[PDB]
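This report concerns only the one structure given below.
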Amino acid sequence: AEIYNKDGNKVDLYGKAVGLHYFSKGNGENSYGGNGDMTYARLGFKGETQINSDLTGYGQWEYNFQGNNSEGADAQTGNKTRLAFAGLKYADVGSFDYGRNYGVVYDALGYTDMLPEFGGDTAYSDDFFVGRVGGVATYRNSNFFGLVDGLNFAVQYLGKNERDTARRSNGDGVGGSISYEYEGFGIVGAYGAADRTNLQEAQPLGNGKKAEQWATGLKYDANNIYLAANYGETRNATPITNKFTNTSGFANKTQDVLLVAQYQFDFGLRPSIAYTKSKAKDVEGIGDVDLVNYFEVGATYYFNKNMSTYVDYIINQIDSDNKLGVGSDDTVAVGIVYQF
Amino acid sequence: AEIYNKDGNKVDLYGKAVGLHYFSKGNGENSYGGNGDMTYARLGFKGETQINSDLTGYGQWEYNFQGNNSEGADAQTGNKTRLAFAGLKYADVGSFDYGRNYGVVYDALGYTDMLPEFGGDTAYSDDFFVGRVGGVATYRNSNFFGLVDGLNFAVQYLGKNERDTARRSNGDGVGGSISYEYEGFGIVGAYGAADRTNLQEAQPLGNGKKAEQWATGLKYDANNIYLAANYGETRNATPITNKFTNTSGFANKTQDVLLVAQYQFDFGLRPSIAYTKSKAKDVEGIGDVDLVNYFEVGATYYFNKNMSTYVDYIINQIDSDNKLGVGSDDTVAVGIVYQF
Amino acid sequence: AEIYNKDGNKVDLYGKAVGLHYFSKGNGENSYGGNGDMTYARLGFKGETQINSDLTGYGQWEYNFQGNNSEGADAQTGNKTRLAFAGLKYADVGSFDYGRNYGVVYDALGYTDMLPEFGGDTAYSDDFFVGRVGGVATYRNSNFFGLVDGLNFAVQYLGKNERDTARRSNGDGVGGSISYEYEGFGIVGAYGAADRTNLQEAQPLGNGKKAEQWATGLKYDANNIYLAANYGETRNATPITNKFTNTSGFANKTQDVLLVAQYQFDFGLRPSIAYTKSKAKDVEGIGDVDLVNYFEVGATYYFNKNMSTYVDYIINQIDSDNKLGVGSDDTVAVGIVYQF
């Protein structure tokens, strides 16, 4: 909701309150999504100022407040800043911003990241180029300088981030994306590679000095119809855990397939059908193991642009024999979301 | 302060800056409320959208930022999300919301929760039904479906919350409240019971598999006069600590009495008189021990609807011989509050 | 940006998104400011209500969200409440507020606290009177009761804060400031003394029972010209660390000199020249050691009141022979800031 707009500068203060609950058998420790209260809220602001006819300055910040914690010691569990950056758009030259933003390879994965609750399984956070990462400089260009309609590209530099964890770290890397959209249709290609930190190489799982992520997307968006499919692979980038030996690291190689089919009825119902399978290859010792595998049936009902509720149901195609210990149970999510 | 209102959707962004200080002798470790800076701030939003003539969608989030911490390691001590839920009101059918919200039994305790600073002693957080808890589904009904004026009831389901602490945990339980208000007068009854988690039963203090909380309230509200009294009891629900043996758990049985008398002068002074006594029964070993006991004299002065200051003074009726080690000293609170 | 203004009460919701990066050689552990992503955001609110013709109530809260953390365990590193207080202004009597606010001695140091990124080195947080501290009652007076133009003073009481750290603690103390400004010119004097806590005296570095901080400032502000100089000293107040023996405490005595020269060009460039030197005296064992010493060359470019970027470059005058281990390398900062 735009709360301010004077002197060529408008500030949009958005957010939302999401009452959420997960339903799975047992404690939910062996299920796909877990079990129990998952309530949370959002807050943030999109700022945009017109420096002049061609020049636009902008900034954004988005935080995540968990609502399923107590007010005691664990009050903080789950809270974090999701986005935080600032930049400039210029005429038909393109735009540039820096801070914590999405990785270029998400330009592709975004296509199937549409499910009511789950989905977008291969878009991990702080995982190089496939999700939200810190310290990325992103240049983007629309309509190839205004010369070609529907043709966009983007180049991105990922600063070295040597954190405490192997999972949340990353060396220096570059990446890019070319996407063309023409009348309901869109095709996207994204790729990126980066140095792995010492702590990352020192891990038992995963072998190499270089991380790679590429994904291509194809979608038809129009007429209340949303059809999208994603295919991508990774080298020493997807984080995995062997729950049996308590080993941590990265999967030498992964192949990812996301499929989504949704329809928006006029009275406000939007049923969703999705399939996701992410298999890892050459997992030292295990060999080939499925990390994610399921069919998704769900629907979101929009009372309007502010209110809505949804049921998201994951039919877990992982079996109890999973070599890494990936949960094999189903998970149903029920949500009731207000937002401004 | 309502910062937005367009298209049947209004967003209220509220909050406040409370400069606060506690005065007690010694460290304040043996006093009622402690001693030293207690400054803090609030932020939150009430969102409400009219889906149509009968249907209203709403959401809310409320956070607590402590201001008495340094900017070092302890920056986070005390911060937490207080509220976070979303729901729907429908015609004369009633309303329903889910998330972190107040427990039904607070419908009663709310009556005496009026003091300038302290009071509301038996409305603990994350304590089943008597305070703010996570993962509660609440159905409420006004004027018995619009058929009877001033007659409201509410049923509430409390989801299982197995946290790290015994104090902040809780099993599954149901609860409700019937309140009738007729012309300055109000009578309320609330009750709820829930399963105790294993960690809770594994505690040294408290014995049982079931937790119970009920409280009834009676109030006269009108003519600048506020008179209210609450009486309630609990089974294995009120959290207690034996400061001597460092034992923790719950009081098998408690009896609670809250009394409040306030008057609102026209020039903006509102003197407050209150009495609170909460005694525990059958405390394994100790027997009968007072958890809370004091007389309260205080006054809030409202410069207007945005500004105000207050002095709250607790005359602690607990003696130095308390078997559990409950502080026995007095505490005076001085506050200066801005809010929007 | 003022988002609300009705009934004599206006609420200003401000904030900013700062994409930031530090450039220094090596792991940035031996440099002046460090090395790597330094992105962060701000949020806060200034509230002001007119109780009447002479009376104004106000409140403020300002938080700091770091953007260079991951969304994992370290999500919280760096976040904190910077400001949180409320108060009243009255006619020509003066103003009074309480909470977490700036220390009086900052009234002086503020003069040179102007650099694009760094600078203001001797204005530490939670360090008695020279920076933001918790539990301070501040009385301020403008134009000596409206009797003398440009003559302001302020008296401040600092409540005892016995935290976990020696660095973040402080006993009871008083302080004040007299500043006179007449047509482009300003002269300021500030002083304060406070009791040191036991934990503070129990430290290896620093000796005494009393902490003292005084600083005087002289500035010319007008005509796009900003010239300012600060000189101050301290007794057992400036926190120092011996990186060799891993000793912590306070410098018995320090002498501080800040010099800043800036010019605001009309097209939006503001070049900045600054010199800072803070030397400690009588450091048990070491003797005289420089804590801070550098020349600063930088410039901020303002696209307008909302957008801007800057390069801040510190030419570190500390040498590799520093007896305390103070970083000796240079640091360049590049920033792109949106704000509302």
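We're sticking with Swiss-Prot numbering for chain B, so the shown stretch reads 23-362, in order.
Looking at the header, which is where the method is noted, we find X-ray crystallography, 3.8 Å.
Cβ from N, Cα, C; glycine included.
In Swiss-Prot, a natural variant is listed as B:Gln88 to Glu, annotated with the note In strain: B/r; AA sequence. Classification of B:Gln88 (variant position) by DSSP places it within a strand.
According to DSSP, B:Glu139 (variant position) is assigned to coil rather than to any helix or strand. Long-range C-beta contacts of B:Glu139 (variant position), restricted to its own chain and to partners at least six residues apart, with a cutoff below 8 Å, comprise B:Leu42, B:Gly55, B:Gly320, B:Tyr332, B:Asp334, B:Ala355, B:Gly357. For the naturally occurring variant B:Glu139 to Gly, Swiss-Prot gives the following note: In strain: B/r; AA sequence.
Around the Cβ of B:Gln284 (variant position), a 10 Å sphere holds 21 further Cβ atoms from the protein chains shown. Here the residue is the original one, while Swiss-Prot reports the natural variant B:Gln284 to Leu with the comment In strain: B/r; AA sequence.
Annotated pair B:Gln284 (variant position) and B:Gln88 (variant position), C-alpha to C-alpha distance, rounded: 29 Å. Listed variant positions: B:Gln88, B:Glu139, B:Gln284. Those with a CB under 8 Å from a CB in chain C, in sequence order: B:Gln88. Counting only same-chain residues six or more apart in sequence, the Cβ atoms lying under 8 angstroms from the Cβ of B:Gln88 (variant position) belong to B:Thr61, B:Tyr62, B:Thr99, B:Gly100, B:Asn101. According to its DSSP assignment, B:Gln284 (variant position) is in a strand.
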